[PDB]
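> This is the structure, below, for whatever I ask next.
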Amino acid sequence: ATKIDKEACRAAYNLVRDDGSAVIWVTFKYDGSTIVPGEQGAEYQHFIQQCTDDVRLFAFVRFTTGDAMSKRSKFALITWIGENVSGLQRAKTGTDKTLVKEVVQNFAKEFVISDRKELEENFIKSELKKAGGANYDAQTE
């Protein structure tokens, strides 16, 4: 029943790969019975407002860790699951995570989040930047 559109998923990925346009993050939701990317903007504020604790969907945001010394990019797969995740949707999250896993062969970090503060931009970038630190975080700075 659940299927992932390689064409759509790939299309959005290509756009995210380009660091020239005003696009950094992209959504990932399924309509009817097929997964397909969503909103694509530079303003993450939209993602925070759209991803509320009352549904279940996927996401894809890329962050660049550099400062006139080492300009580099990094992939980040965020899976949002608002508490209003029904039993059918709950199991779907794990299954869907597998579908996307195969779709994205070259990734950096992918994890699930159930908190707005945890899904916040500062939190995502922190995980990507550290990728194995001594948990020396407090204000996600």
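Numbering, chain A: per Swiss-Prot, residues 2-142 in sequence.
When the header is checked for method, it gives solution NMR.
Every residue gets a Cβ built from N, Cα and C, even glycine.
Annotations per Swiss-Prot:
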type    : residues      : note
MUTAGEN : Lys75 to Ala  : Abolishes actin-binding activity
MUTAGEN : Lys130 to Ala : No effect on 5LO-binding activity
MUTAGEN : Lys131 to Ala : Abolishes 5LO-binding activity
MUTAGEN : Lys131 to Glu : Abolishes 5LO-binding activity
MUTAGEN : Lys131 to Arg : No effect on 5LO-binding activity
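In the displayed structure, how are the listed features positioned relative to their neighbours?
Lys75 (mutagenesis position): 17 other CB atoms within 10 A of its CB, across all protein chains.
The number of other CB atoms found within 10 A of the CB of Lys130 (mutagenesis position), across every protein chain shown, is 11.
In this structure, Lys131 (mutagenesis position) is part of a helix by DSSP.
The number of other CB atoms found within 10 A of the CB of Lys131 (mutagenesis position), across every protein chain shown, is 13.
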